[PDB]
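J.: The structure is given below, and queries will be raised subsequently.
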Amino acid sequence: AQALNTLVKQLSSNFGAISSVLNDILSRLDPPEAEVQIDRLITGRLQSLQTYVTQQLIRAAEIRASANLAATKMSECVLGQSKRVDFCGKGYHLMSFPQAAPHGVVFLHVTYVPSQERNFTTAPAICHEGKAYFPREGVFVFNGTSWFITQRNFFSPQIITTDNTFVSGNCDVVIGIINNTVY
Amino acid sequence: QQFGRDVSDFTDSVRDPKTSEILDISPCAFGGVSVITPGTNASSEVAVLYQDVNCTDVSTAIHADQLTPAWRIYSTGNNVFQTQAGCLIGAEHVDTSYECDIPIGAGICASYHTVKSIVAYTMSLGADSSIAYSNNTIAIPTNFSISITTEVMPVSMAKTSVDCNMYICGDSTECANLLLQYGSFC
Amino acid sequence: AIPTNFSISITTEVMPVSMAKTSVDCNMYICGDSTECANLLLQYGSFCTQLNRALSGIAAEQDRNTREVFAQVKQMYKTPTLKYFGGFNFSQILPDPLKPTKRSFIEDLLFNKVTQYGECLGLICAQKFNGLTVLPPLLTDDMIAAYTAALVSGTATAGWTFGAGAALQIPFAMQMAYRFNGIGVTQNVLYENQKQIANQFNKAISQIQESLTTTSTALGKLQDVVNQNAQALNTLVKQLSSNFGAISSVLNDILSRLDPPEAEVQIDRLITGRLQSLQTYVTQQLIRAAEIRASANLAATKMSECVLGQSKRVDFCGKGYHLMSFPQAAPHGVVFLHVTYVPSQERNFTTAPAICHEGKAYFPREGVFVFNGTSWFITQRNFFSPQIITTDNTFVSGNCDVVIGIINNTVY
Amino acid sequence: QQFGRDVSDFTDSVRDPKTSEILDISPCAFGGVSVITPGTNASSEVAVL
Ligand SMILES: *[C@@H]1O[C@H](CO)[C@@H](O[C@@H]2O[C@H](CO)[C@@H](O[C@@H]3O[C@H](CO)[C@@H](O)[C@H](O[C@H]4O[C@H](CO)[C@@H](O)[C@H](O)[C@@H]4O)[C@@H]3O)[C@H](O)[C@H]2NC(C)=O)[C@H](O)[C@H]1NC(C)=O
Ligand SMILES: *[C@@H]1O[C@H](CO)[C@@H](O[C@@H]2O[C@H](CO)[C@@H](O[C@@H]3O[C@H](CO)[C@@H](O)[C@H](O[C@H]4O[C@H](CO)[C@@H](O)[C@H](O)[C@@H]4O)[C@@H]3O)[C@H](O)[C@H]2NC(C)=O)[C@H](O)[C@H]1NC(C)=O
Ligand SMILES: *[C@@H]1O[C@H](CO)[C@@H](O[C@@H]2O[C@H](CO)[C@@H](O[C@@H]3O[C@H](CO[C@H]4O[C@H](CO)[C@@H](O)[C@H](O)[C@@H]4O)[C@@H](O)[C@H](O)[C@@H]3O)[C@H](O)[C@H]2NC(C)=O)[C@H](O)[C@H]1NC(C)=O
Ligand SMILES: *[C@@H]1O[C@H](CO)[C@@H](O[C@@H]2O[C@H](CO)[C@@H](O[C@@H]3O[C@H](CO)[C@@H](O)[C@H](O)[C@@H]3O)[C@H](O)[C@H]2NC(C)=O)[C@H](O)[C@H]1NC(C)=O
Ligand SMILES: *[C@@H]1O[C@H](CO)[C@@H](O[C@@H]2O[C@H](CO)[C@@H](O[C@@H]3O[C@H](CO)[C@@H](O)[C@H](O)[C@@H]3O)[C@H](O)[C@H]2NC(C)=O)[C@H](O)[C@H]1NC(C)=O
Ligand SMILES: *[C@@H]1O[C@H](CO)[C@@H](O[C@@H]2O[C@H](CO)[C@@H](O)[C@H](O)[C@H]2NC(C)=O)[C@H](O)[C@H]1NC(C)=O
Ligand SMILES: *[C@@H]1O[C@H](CO)[C@@H](O[C@@H]2O[C@H](CO)[C@@H](O)[C@H](O)[C@H]2NC(C)=O)[C@H](O)[C@H]1NC(C)=O
Ligand SMILES: *[C@@H]1O[C@H](CO)[C@@H](O[C@@H]2O[C@H](CO)[C@@H](O)[C@H](O)[C@H]2NC(C)=O)[C@H](O)[C@H]1NC(C)=O
Ligand SMILES: *[C@@H]1O[C@H](CO)[C@@H](O[C@@H]2O[C@H](CO)[C@@H](O)[C@H](O)[C@H]2NC(C)=O)[C@H](O)[C@H]1NC(C)=O
Ligand SMILES: *[C@@H]1O[C@H](CO)[C@@H](O)[C@H](O)[C@H]1NC(C)=O
Ligand SMILES: *[C@@H]1O[C@H](CO)[C@@H](O)[C@H](O)[C@H]1NC(C)=O
Ligand SMILES: *[C@@H]1O[C@H](CO)[C@@H](O)[C@H](O)[C@H]1NC(C)=O
Ligand SMILES: *[C@@H]1O[C@H](CO)[C@@H](O)[C@H](O)[C@H]1NC(C)=O
Ligand SMILES: *[C@@H]1O[C@H](CO)[C@@H](O)[C@H](O)[C@H]1NC(C)=O
Ligand SMILES: *[C@@H]1O[C@H](CO)[C@@H](O)[C@H](O)[C@H]1NC(C)=O
């Protein structure tokens, strides 16, 4: 809108000519002096087009830069599930919804947000049978009643078995091994 | 040597041709003006920023009526401060921090706060919080929530076209004949 | 060939995020305060408005670029006193609170190796005879360092959680344990090789410190944006002294000698030549500012993906497998410290795709069949560590003697 | 009043000097031209937009 208003308003600029109207100059002046001053107007009006055309070329590049971003971001998140951090929404991305717009696109990014965090005392491994038992997944926690293994995305207890715990290296190697008995 | 020049072509310093004293020249004052407003709805007073000036010459030129432009109803109002941006006039200094509402420059912002009036303050980055450190404990999330956030980005543009003779000529015959001497510039 | 030993290495990357905000005033750059000059630029057009609006828009998006990169922090967190987290010495990356300029010792060296117009510093707010000015940024350098100190102190005591969401209290060896697992290796190795990892970490810290103490390069991205904006202004200054095909370069030598009828002819040609150089400078800054946002869009990605997370893309955040990333501040730019993982010291042996045992073909759930001349076992592709071939870790399906390369062994 | 103007300074409506019948003025006619072809390999006939 501002690009077209500038292209419009400089039709009425004199650009140092006798007027900004070619009809005034054809009527008032002699065909030598008329032809000079309308030539002064024809080059001021060409420069106003060239400036407008150039700044359309710049913003046509930036919108293509976002359109190539949106065509990617639709394929990444609408047509799938993203795994990049904070791409397609803040948190943990689940899915996203495209919505049309008069000159663009509006996304609706569905994210997961954890909360309600609680203290649990932790340690790397369990020293059972003289063996440093490392968790196959998750970390070791003690909630004040039981030692067990849970994830870090959410709190959920699991009984410490050899199916979710394994050993690489014996004891007295890792600093801070749990001295507990497991199954 | 009679006078000195700057790194441009301007003579920044002259010697007195009478008593040989060496005198710098300062380009008395100019700069831009911005208008700091709460909006026409929320108030009717505005604050002006005289950009990149010493407030000694600004407050002088207000009272000495040496300003261009000048307003018929205008006053300094005892609220003038020299920041790195220049002379904010029409706003009270606040020496605590808040979040940036309207950005001014060099970390200082402004808003329309309770006495409401226009006040100037320094931007805060956030809360003075802390992340404790343990060698033994891990905080683990238990409950949760979901949230849907929207974002928005253009993918197109109002594509135009411009005819030359309805723009540079207005369909006059003489303009079309001069246009032949510029070629197919159109 | 499967690697056995390893080392960690910290490779740095830089990029610009910011062009210096400029502004100009034709009334001063065009005229030098001649009134008749002001009365002949009108008669051309309020082009002055388009210029002022163009430069302020280019300038205002430089403050947007800086907040988009740095200001990803919701709360300012304090500097902990303990900095030898399990031996990991973090005194160089953190700001030094004993100094008045509470910057990191890296950022001290980053400032020094990086570092015509009116400007105001302190507070001596001087002006120039030219119409040029530079504008100070909204987000000051101390505030830039305060975002940067929260990104490092927050990573040192909350780690993976710091960017993922609410920052969670966690020991730093536990933070390593989740990060080192995430690249496809077993987290025993960190506890097994802790002092080796702690020394290799502190090695590459001092390597970067001595590299940036004695450097002549690797900051060419930052200084080029400084120099390219400086050479645009010097061209804009020096063309004031040109006649532009008029009788004189000074308006008070034109109106002096010539009578005011023909003086205004020569004044028009001197104004018009000064308008075009002013208009072209705006277009040149308009192109260069659009260039820098592509680096600012990279830095906004590369902070939230790499510092506030862990990156799994190829050669993103240095070469190797990414573990951590420490941001540092720079004039008109950012500095990253990417801690990557490098496997090393490979050995030959013979491998196989399948084992025949009791008429069926057995396949690894993950890893390869490894025969070192003595016996067969399973290990991973990123570290050499034996696993006895049992049906717990070897997936059993299909018949023997169908796949190319099924070898008679025993699976227990 | 004698005549009207647009949102920009172009006279779009003139009140008649004789009858005072006010009359809008539109542009006379202009625009762009495009040509549809299936190719010189396929035909010699074109359609014009
Ligand atoms: C806005 O412009 C005004 C113009 O008057 C300017 O005020 C002047 O600033 C200078 C710089 O501070 C002042 O000069 C100093 O004044 C103090 C007290 O008056 C003296 O103690 C100083 O003497 C010491 O400092 C000198 C330089 O540091 C030494 O060379 C000297 O040997 C002394 O050790 C010095 O005279 C000057 O007095 C004021 N003028 C007035 C009227 O106040 C102001 O600084 C500008 N604004 C800003 C923000 O800079
Ligand atoms: C993978 O390769 C790395 C190579 O970096 C290798 O780590 C190195 O192991 C050796 C031996 O274990 C280390 O050498 C010792 O390190 C300690 C650490 O403080 C030093 O104190 C030692 O110096 C004493 O011992 C010397 C020999 O007895 C004496 O001559 C001397 O006077 C001292 O009394 C000695 O240097 C070496 O430091 C590490 N390297 C690092 C960076 O830690 C690792 O073992 C390889 N791993 C595998 C699985 O191949
Ligand atoms: C984990 O977080 C969850 C939230 O994300 C928790 O679920 C919430 O639990 C609370 C109680 O602790 C419920 O609050 C009650 O809700 C009823 C129903 O409110 C609705 O209906 C009324 C009337 O139509 C309407 O006015 C409201 O706006 C609601 O639409 C109220 O009547 C009660 O006064 C009380 O507020 C929440 O409703 C419930 N949320 C949901 C989505 O069900 C969950 O309990 C947490 N778990 C743990 C272990 O902390
Ligand atoms: C720390 O975590 C452990 C689990 O890892 C918690 O122990 C659990 O306590 C609940 C108490 O309600 C037990 O639930 C009940 O179990 C009986 C027996 O099966 C069942 O009949 C009931 O219907 C009910 O589900 C649960 O079994 C028990 N789990 C284990 C493995 O012991 C412990 O309470 C936690 N500590 C604190 C302070 O909360
Ligand atoms: C110039 O002005 C004169 C007078 O102001 C106009 O003449 C009058 O015009 C009105 C309507 O325009 C005529 O009324 C009509 O008369 C016809 C026949 O007389 C009848 O069929 C209609 O029903 C209506 O009554 C009026 O007679 C006429 N008077 C005279 C003396 O001519 C004239 O029209 C104006 N010029 C133009 C171009 O409009
Ligand atoms: C962890 O538990 C083991 C037992 O499983 C402890 O080992 C005992 O250590 C003492 C000396 O420290 C010996 O006298 C015992 O003979 C050991 N027990 C066995 C069965 O051999 C070990 O000390 C415990 N660790 C800690 C820190 O208490
Ligand atoms: C961690 O690194 C810091 C340097 O950043 C070490 O601090 C230096 O220690 C020496 C020995 O006394 C002093 O002479 C230096 O002045 C210290 N540097 C600073 C900036 O104060 C520190 O010793 C290292 N940690 C360990 C455990 O060695
Ligand atoms: C190949 O790897 C195997 C491990 O799976 C090595 O076998 C063990 O070697 C140690 C000492 O070298 C012996 O104490 C064990 O009894 C061996 N176990 C088995 C199951 O053989 C073997 O040594 C490696 N080959 C070579 C040449 O070192
Ligand atoms: C692995 O052992 C099997 C034994 O079942 C071998 O299979 C025999 O191969 C011979 C050919 O050399 C055939 O004549 C037999 O009929 C096969 N036996 C069965 C039960 O089909 C197999 O050759 C061995 N692999 C290698 C490489 O020698
Ligand atoms: C966890 O412990 C810390 C101090 O040890 C305390 O500040 C925090 O409030 C505790 N959080 C919970 C959920 O108990
Ligand atoms: C001008 O004359 C006065 C004495 O009449 C003297 O003090 C001064 O120095 C002279 N000026 C110069 C430039 O010599
Ligand atoms: C204007 O301000 C009033 C409060 O005085 C508020 O209720 C109203 O919504 C505002 N309207 C707009 C358009 O901002
Ligand atoms: C672990 O931290 C506690 C305080 O939080 C401290 O007293 C103890 O010495 C630490 N453990 C080690 C091995 O330093
Ligand atoms: C492994 O063998 C290949 C080819 O046989 C050779 O390139 C390489 O040097 C060997 N490496 C070792 C460690 O023996
Ligand atoms: C297109 O032109 C080629 C000659 O270049 C001709 O052989 C062919 O037949 C033409 N296509 C059709 C559909 O006639």
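Following Swiss-Prot, chain B shows residues 549-663, 672-742, kept in their order.
We read in the header that electron microscopy, 3.9 Å was used to get this structure.
Positions of Cβ are set from backbone N, Cα and C atoms, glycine also.
What Swiss-Prot records for this protein is below:
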| type | residues | note |
| --- | --- | --- |
| VARIANT | B:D605 to N | In strain: Isolate Shanghai QXC1 |
| VARIANT | B:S607 to P | In strain: Isolate SZ3 |
| VARIANT | B:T608 to A | In strain: Isolate Shanghai QXC1 |
| VARIANT | B:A609 to L | In strain: Isolate GD03 |
| VARIANT | B:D613 to E | In strain: Isolate GD03 |
| VARIANT | B:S701 to L | In strain: Isolate SZ3 |
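So where do these features actually land, and what's packed around them?
T.: Long-range Cβ proximity for B:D605 (variant position), meaning a same-chain Cβ under 8 A and a gap of 6 or more residues, is found for B:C576, B:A577.
Long-range Cβ contacts of B:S607 (variant position) within its own chain (separation 6+, distance under 8 Å): B:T624, B:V628, B:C635.
Here B:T608 (variant position) comes close to B:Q614: these same-chain residues lie at least six apart in sequence, with C-beta atoms under 8 angstroms from its C-beta.
Long-range C-beta contacts of B:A609 (variant position), restricted to its own chain and to partners at least six residues apart, with a cutoff below 8 Å, comprise B:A577, B:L615.
Reduced to three states, the DSSP call for B:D613 (variant position) is coil. Shown in sequence order, the list is empty: the chain has no residue 6+ apart in sequence with a C-beta less than 8 angstroms from the C-beta of B:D613 (variant position).
In the three-state DSSP assignment, the secondary structure recorded for B:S701 (variant position) is strand.
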J.: Enter the number of other CB atoms within 10 angstroms of the CB of B:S701 (variant position).
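T.: The answer is 11 other Cβ atoms.
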J.: Let me know the DSSP-derived helix, strand or coil state of B:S607 (variant position), please.
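T.: In three-state terms, B:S607 (variant position) counts as helix.
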